[PDB]
2 protein chains.
Amino acid sequence: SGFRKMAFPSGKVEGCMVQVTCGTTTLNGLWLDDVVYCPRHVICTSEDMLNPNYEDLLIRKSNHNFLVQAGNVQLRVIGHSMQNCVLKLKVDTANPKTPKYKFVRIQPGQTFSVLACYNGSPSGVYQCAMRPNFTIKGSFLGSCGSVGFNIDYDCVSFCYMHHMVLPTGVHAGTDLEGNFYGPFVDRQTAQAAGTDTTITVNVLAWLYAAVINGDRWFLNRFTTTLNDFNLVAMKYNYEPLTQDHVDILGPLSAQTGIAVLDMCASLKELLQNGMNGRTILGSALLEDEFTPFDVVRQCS
Amino acid sequence: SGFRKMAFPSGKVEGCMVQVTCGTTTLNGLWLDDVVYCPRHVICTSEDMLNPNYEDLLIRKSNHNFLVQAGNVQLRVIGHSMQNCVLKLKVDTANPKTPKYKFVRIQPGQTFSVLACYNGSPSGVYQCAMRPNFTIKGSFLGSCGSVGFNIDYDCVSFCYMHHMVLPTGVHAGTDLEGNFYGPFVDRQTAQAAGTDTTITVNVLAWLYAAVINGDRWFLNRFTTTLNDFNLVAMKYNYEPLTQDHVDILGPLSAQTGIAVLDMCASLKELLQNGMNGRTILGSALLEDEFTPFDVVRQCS
C-alpha cells in the first residue's frame, strides 16, 4: 500500500565515507580496499579553479599534503594518481568494511541513491534520477565527493560522484572512473547544460504505479501507435518512446491488464488536456524519476 | 543547493532487522540486545484477527512456536512476554550490532525515517510524517514490524513500528513500548481515522526552504496576527499556529530576514488565491512533511 520515493539502505556505503582535506578545501572520499576516491579539484585553490592544469598541480602535491580521516582514524597516504577527473589516494590500510562492489556508468533516465555527506560524515540519503541532459537535481551544500549507488543482490554498484554545482544551480558529476556525465568539466567557467526533457518511460511507469494503487481516473478508452504518441510527445518536451521502452514496461502491463500503448494514449490526453485540478498519487504534476524497475521493486 | 526529502542513514538500523515467523505469518522484528520486538498480532490467525484475546492466545504459544532468523542465524527464543501491543521475544544471543538507542514517542506533525523491510531484510528507506490524525502515508506491502526512527548525534531514537493498513489504505502503528498512535487497535475491524489536517508549521518551514533556495515569488508586502491567520487557516483545514510554532520558526526567519508573521501573510494569500499554475521548489501544492528542524538540518 502507498507509493513513496524510496532510497536503498545506505549501510554498506556509510562504512566507506572518509574525509579528504587539501589545504583549506575539505570534501568527501570513498574508501574502498586501500584506495580513497575523491574529486581531483580538491587540489585546486579558488584561483586555480578558473583554469587549472591538473597534471602540473598534482606534480607539485606531496603525499603528506592530503589529510585523510576515517572517523577518528588518520589514514596515511602512500601514493596518489589521477584517474580522469577522479583523484585516487593509495593509503596504507585497507577498509575492513569494504563491501562487494562494482563501478558502473548508468544511462540518462536511470535512478540511484545518493548518500549526501559533509566532512566525510553521512548526513542523509535520497533517491534521484540522471536527467536526460546528464544533470541531476539533488541536495548538495562541502558535499563534493558524495556518491550515488544502486544495490543488486549483495553488490553495491557505484555509479556517480558529485563534483560541482553549475551557476544554473544544477549538479554535475562523474562515474567512479572519473568520466563526467555530460559535457561538463571540473573548471570554474560558465557551462551550459542541454535542454532537459521529461523521461517518458518513467512517467508511464509512474502511471502504472498509480493504477496498481487504485488511482485510475486518467485512463481513457483509446490506444495509439508509438509514432502517433511521439509526435505528441515531442511537442511537450518528452523523450521519444522506443520499442525497448515498451518491452521494459511489459511486466507492469501484465500486472494491471493495461496495454502499454493504451497507457500511452492516456498520457497523450493528459499532456493535451492537463489534469484539471486533479492529482495522481498525491501529485499535481507528472513524476518522471521512477524507473519501471523502481515501480516493480517497490510494488513487489 | 537544491531541496529534496531526505532520510537518515539507515546503517545502524539495518543491523537490527530480523525475521519473525509464527505459523504461516512472517513479519519483521527489531533485535536490540537480547530482545526481539515485533507486533503481537503475529500470533493471530486470520480468524483470530477478527476478535483476538491476546492474553489467551499468548498463553497457548510456546517458545519454539516463534522462528526468529537473523540473516543466516537461527535465534532461539528462551522467553516471550507482551508489552501493550508489542511482543517481546527474549533470545539467547545479544545482537553484536546493537547501536546506542532510545525509545521515544513523537508528536503529530513530527517526521522520521522508515526502514521498510520484508522477511527481515531491508528493502528501502524513506522519510514520512506522523499525520495530525496519527496515521502515516507510507509504502507498506509483510512490511509489518518495520520501524521508524530519527538519529540524534550517535543515538538512534526509535519512534514507530508499523502494525496494520486500515481499510482506508492509511497505515497505523505503535511506539516501541506498544502504545498505538491514535485511536487504533490491532483488530480486524472497520476503524475510522480522524479528519486529517495540514501541518501548518511544516508548510511555513517549507516556504522558508523555498526562500533559502531562491524561490520567492509568493512573498507579498503584508503581515498578519496569529489570530487573523488562524481564522483563515481553520477554513482550509490547516492546524492552528501557536506561539510555540512561531518560536520554532525563529532561526529560519533570522537566516532569511523574513518575519514569521510576514511568511504567515504570504501563506494566507496562497490559500485564498492558489498558486495560479505556478510551482514552489518544483511542487504544485504546499508540502507539509518537512519540519522546521528538517529544513535547518538540510540547509545547514
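The residue numbers of chain B are those assigned by Swiss-Prot, with the residues present covering 3264-3404, 3406-3564 sequentially.
Method of determination (from the header): X-ray crystallography, 2.1 Å.
Keep in mind that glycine also has a Cβ here, set from the backbone N, Cα and C atoms.
Swiss-Prot has this to say about the protein:
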ACT_SITE  B:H3304  active site, for 3CL-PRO activity
ACT_SITE  B:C3408  active site, nucleophile
VARIANT   B:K3353 to R  In strain: Beta/B.1.351
VARIANT   B:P3395 to H  In strain: Omicron/BA.1, Omicron/BA.2, Omicron/BA.2.12.1, Omicron/BA.2.75, Omicron/BA.4, Omicron/BA.5, Omicron/BQ.1.1, Omicron/XBB.1.5, Omicron/EG.5.1
VARIANT   B:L3468 to V  In strain: Zeta/P.2
Exercise. Out of the recorded positions B:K3353, B:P3395, B:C3408, give me the one sitting nearest to B:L3468 (variant position) by CA distance.
Key: B:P3395
Quiz item: Roughly how many angstrom lie between the C-alpha atoms of B:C3408 (active site, nucleophile) and B:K3353 (variant position)?
Solution: 19
Self-check item: Entry from the recorded positions list B:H3304, B:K3353 having the most other CB atoms no farther than 10 A
Solution: B:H3304
Quiz item: Could you give the Cα-Cα distance between B:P3395 (variant position) and the residue listed as 'active site, for 3CL-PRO activity', in whole Å?
Solution: 25
Quiz item: How long is the line from the C-alpha of the residue listed as 'active site, for 3CL-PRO activity' to the C-alpha of B:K3353 (variant position), rounded to the nearest angstrom?
Solution: 17
